[PDB]
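Input: a single structure, listed below in structure tokens.
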Amino acid sequence: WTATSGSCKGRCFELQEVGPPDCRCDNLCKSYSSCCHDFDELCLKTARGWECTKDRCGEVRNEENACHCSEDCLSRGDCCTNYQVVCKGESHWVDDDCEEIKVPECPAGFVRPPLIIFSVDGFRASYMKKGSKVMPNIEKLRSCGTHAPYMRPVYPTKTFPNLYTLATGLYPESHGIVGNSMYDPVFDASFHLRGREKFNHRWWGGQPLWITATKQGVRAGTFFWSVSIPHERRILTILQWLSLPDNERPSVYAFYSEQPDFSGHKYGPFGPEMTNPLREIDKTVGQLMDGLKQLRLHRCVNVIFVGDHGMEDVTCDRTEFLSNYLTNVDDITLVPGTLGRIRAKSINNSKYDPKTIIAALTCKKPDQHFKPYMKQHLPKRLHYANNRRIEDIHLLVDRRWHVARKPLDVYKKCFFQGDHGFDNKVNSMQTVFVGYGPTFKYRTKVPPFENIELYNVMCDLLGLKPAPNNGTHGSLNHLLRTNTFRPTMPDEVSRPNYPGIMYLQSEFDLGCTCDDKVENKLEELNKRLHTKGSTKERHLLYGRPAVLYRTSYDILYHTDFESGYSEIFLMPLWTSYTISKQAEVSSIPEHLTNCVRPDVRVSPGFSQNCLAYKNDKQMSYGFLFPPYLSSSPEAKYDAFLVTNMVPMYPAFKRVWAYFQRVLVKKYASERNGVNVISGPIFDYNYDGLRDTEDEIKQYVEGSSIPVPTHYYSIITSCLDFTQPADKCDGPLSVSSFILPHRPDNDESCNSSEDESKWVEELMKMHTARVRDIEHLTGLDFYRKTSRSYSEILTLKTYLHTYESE
Ligand SMILES: *[C@@H]1O[C@H](CO)[C@@H](O[C@@H]2O[C@H](CO)[C@@H](O[C@@H]3O[C@H](CO[C@H]4O[C@H](CO)[C@@H](O)[C@H](O[C@H]5O[C@H](CO)[C@@H](O)[C@H](O)[C@@H]5O[C@H]5O[C@H](CO)[C@@H](O)[C@H](O)[C@@H]5O)[C@@H]4O)[C@@H](O)[C@H](O[C@H]4O[C@H](CO)[C@@H](O)[C@H](O)[C@@H]4O[C@H]4O[C@H](CO)[C@@H](O)[C@H](O)[C@@H]4O)[C@@H]3O)[C@H](O)[C@H]2NC(C)=O)[C@H](O)[C@H]1NC(C)=O
Ligand SMILES: O=S(=O)(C1COC1)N1Cc2cnc(N[C@@H]3Cc4ccc(Cl)cc4C3)nc2C1
Ligand SMILES: [Ca+2]
Ligand SMILES: [Ca+2]
Ligand SMILES: [K+]
Ligand code: NA
Ligand SMILES: [Zn+2]
């Protein structure tokens, strides 16, 4: 209930939301049907439109007009944005030459440059090039400021998850806005686009920028605008807030456009009808910049132009129906469209079985346009599992497609030609970033980056300490002229042991055999030097990884590789090796097929054993350093040490063996040598973070050998590929992956074919950032380069996407 009998007199677009039943005058009052009776009359004036004309110049102030052309308007802060152009012979901002802004040029009383976030819904990355002729204001921000070729959204590539990620720096699984539609089984409540439940604060986790600002004494504009407030009025309201007295005036503001998303759904991303929306957005940017120039704030404010996601061609005819796969379609609830989430229609149905649903949806039709996953098996780069609002069963939909439960869902609700929500590495889902202002750089291109990083930078621009988030603070320092954030590397928590030879062969009763009984002072000395780390400079190029948790581990040196061996997990945390462009691939000799050799540096009590692998009829083993890449027949014996062995399902070994035998040498050929760091990951609770020992759900039968959920590799080389990986003077190039350790290849519909037809496709889907592996292992990589730490942070956030242009 609202007493709408109150008045908005002297309250229009007030910043402090007032308490029901009192009537509101803020920019969301319409959304809550709570505005005072006179809001439209006082706060949404339209008379004489949005532009001064020569006949209005010097007019007698008429308070009814939407904006003013009277002499007093600049001091009132309510001129039409084109006032000085029409009435004082000034130029539009877009017609002025670009001039570097080295320092804020602000009016007296400004304590810091304001930040204006100009957010555009559905603004696909390629609009910056394809629409450039019709967006001159945006093209000037882009060319004169700091821009990325694109910005990667989060998954799912929907509006509410991406706008709230921009606000918080958090993954959707952590902020809790995991889609535009959600069911929370703890609240027993549903969140939708239409309706009131979404205004309840219990959905919205973490700490958004406006709260971070307000808590630290920095005043914020209200970020959210009711849809019926015209864009011109949003701009004029921002410009009026910027004219408030110093003690009252916000430092951070947001503009929001529903375009071009609204039109993109109707017409497709490049429908001819898409030209006019882009022109209108460009005109709005023009109104803001002219308005700032009028207030002498155009060389004072930092402007961010940013999108939430792109837009793909999607039509009604490209829908997959679960009714064509499931017998039982009436016993499920589907969250549909460009992703699928499945749960039981009733928690009272004891016959509901997720296993039988996954199997009925797996590789059933030759061109099937979605893939089912239990959420813990989704690519780790999506970070889409650790939330009770994310259903256990997920469908990853192909770009250009929809999934729906039954045909009648599509035509009892064709219309639309565009949609979004797909995997955040798809090119059509990429969006935009431009920064312009005294704190950004001038005429600077930066590499593509993820939208999770922007919260930190917005905090930097405002002198705020960010709330804990998923950005890597410092990784976007290269966007900024000043206010860089200069972090220290984390302290190593556990120092390694460097064991020498301490055990005789006969102390080991592991059930292992090896035909290695094959007997010289020259090469005796060499073997000893290799075990003391004489080659470590060749194989550990960036220092040893730091262990950022309390544990017991050993550094183990070898001719061809170095490892950090966990006495708790009985396997390497990491294995590091360098493969030159010239390296030779060799076989596992027949006499060594089943060879596993005790490591006389490591106690039998801290070793794996072969008898557990023989007893465990599902589990086999593989090696982290590949025997295929040994430098010599003698050095190859090192690769069969029990300390290089890890548990592997036969289905995984198909992938691992092809990687190690074919792909590592391919990458060394293409990249002029590679450095590889490989290892296990344990994430049984799918939270993206290193498991403790007490979280491990599976062991090799009869043993304390824990089974990894995933295997990673980090593959590093010289960005200047004319230099070999091991003699690189400059910046690095990295690609990484986190492969799921699964007992079947059901994820790969073509896994009956030769590994050359499906293994690389799998590894591309499971591409990772080094940062993702850091979270999952508690290791800190690249500790010893001669690069700037911020440059290394940028490298650690890089994702190799494998999308063409
Ligand atoms: C991305 O960045 C984010 C932010 O840094 C990282 O998320 C953090 O991760 C930490 C580890 O998972 C986590 O720390 C826990 O916090 C608990 C206190 O939490 C409340 O308070 C904070 C601070 O204001 C608040 O942010 C939280 O907000 C979450 O929860 C509410 C749910 O009501 C949501 O609205 C909000 O969206 C957010 O949800 C997300 O996080 C929760 C986990 O908190 C998930 O369940 C959700 O799905 C969603 O992902 C909370 O309001 C604290 O109580 C925990 O401490 C227990 O665990 C430690 C382990 O060391 C143990 O030693 C303690 O003794 C304690 O154990 C006791 O409780 C156990 C569980 O009940 C029980 O088993 C024991 O037996 C004991 O009784 C823990 O410290 C931190 O909250 C989140 N923060 C956020 C914002 O998500 C994230 O990891 C990053 N991602 C990656 C991949 O790097
Ligand atoms: O319902 S909508 O999804 C959509 C309209 O029809 C579908 N919806 C209405 C609305 C109104 N205002 C805003 N303002 C945005 C929120 C936000 C978050 C982070 C940052 Cl950095 C800036 C901003 C400004 N955003 C929205 C989104
Ligand atoms: Ca959107
Ligand atoms: Ca975990
Ligand atoms: K076995
Ligand atoms: Na398969
Ligand atoms: Zn949309």
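Swiss-Prot numbering applies to chain A: residues 51-463, 468-573, 576-591, 617-886, in that order.
If you're wondering, the header gives X-ray crystallography, 1.6 Å.
Heads up, the Cβ atoms here are built off N, Cα and C, so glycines get one too.
Here the residue is the original one, while Swiss-Prot reports the published mutagenesis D171 to N with the comment Abolishes lysophospholipase D activity. Counting every protein chain shown, the Cβ of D171 (mutagenesis position) has 22 other Cβ atoms within 10 Å. The secondary structure of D171 (mutagenesis position), as reduced to three states from DSSP, is extended strand.
Marked as Zn(2+) 1 binding site by Swiss-Prot: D171, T209, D358, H359. The C-beta environment of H359 (Zn(2+) 1 binding site), restricted to residues of the same chain at least 6 apart in sequence and closer than 8 Å, consists of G172, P203, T207, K208, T209, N212, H474, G475, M483, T485.
Under the three-state DSSP scheme, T209 (mutagenesis position) falls in the helix class. The annotation that Swiss-Prot gives for the mutagenesis experiment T209 to A reads: Abolishes lysophospholipase D activity.
Looking at Swiss-Prot, you'll find the mutagenesis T209 to S noted as follows: 15% of wild-type lysophospholipase D activity.
What Swiss-Prot records for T209, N230, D311, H474 is 1-(9Z-octadecenoyl)-sn-glycero-3-phosphate binding site. Look at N230 (1-(9Z-octadecenoyl)-sn-glycero-3-phosphate binding site): DSSP puts it in coil.
Packing around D311 (mutagenesis position) is summarised by its Cβ count: 22 other Cβ atoms lie within 10 angstroms of its Cβ, all protein chains included. Annotation of the published mutagenesis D311 to N in Swiss-Prot: Abolishes lysophospholipase D activity; the original residue is retained in the structure shown.
The 10 Å shell around the Cβ of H315 (mutagenesis position) contains 18 further Cβ atoms across the protein chains shown. Look at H315 (mutagenesis position): DSSP puts it in a helix. According to Swiss-Prot, the feature Zn(2+) 2 binding site maps to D311, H315, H474.
Among the mutagenesis results in Swiss-Prot, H315 to Q has the note: 20% of wild-type lysophospholipase D activity. The residue drawn here is the original one.
When other Cβ atoms within 10 Å of the Cβ of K430 (mutagenesis position) are tallied across all protein chains shown, the result is 28. Here the residue is the original one, but Swiss-Prot notes a mutagenesis experiment at this spot, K430 to A: Impaired secretion. No effect on lysophospholipase activity.
What Swiss-Prot records for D764, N766, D768, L770, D772 is Ca(2+) binding site. Taking Cβ-Cβ distances under 8 Å and a sequence gap of 6 or more within the same chain, the neighbours of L770 (Ca(2+) binding site) are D764, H856, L857.
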**Study point:** Interval of 4 unresolved-in-model residues, reported as the Cα distance (Å) from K463 through to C468
**Key:** 10
**Study point:** Nonlocal residues around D772 (Ca(2+) binding site), in sequence order (Cβ under 8 Å, 6 or more apart)
**Key:** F763, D764, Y765, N766
Exercise for review: With 2 residues left unmodelled between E573 and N576, could you check how far apart their Cα atoms sit, in whole angstrom?
Suggested key: 8
Practice item. Using C-alpha positions only, work out which of the binding-site residues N230, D358, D768 is nearest to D311 (mutagenesis position). Key: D358
Exercise for review: May I ask which of the recorded positions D171, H315, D358, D768, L770 have a CB within less than 6 Å of any atom of ligand 4, listed in sequence order?
Suggested key: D768, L770
Study note, to complete from the structure: Mapped onto three states, the DSSP assignment of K430 (mutagenesis position) reads helix
Practice item. Quick one: pull the CA-CA distance for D171 (mutagenesis position) versus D358 (Zn(2+) 1 binding site), whole Å only. Key: 6
Check your understanding: Relative to ligand 7, which of the recorded positions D311, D358, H359, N766, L770 have a Cβ found under 6 Å from one of its atoms?
Key -> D311
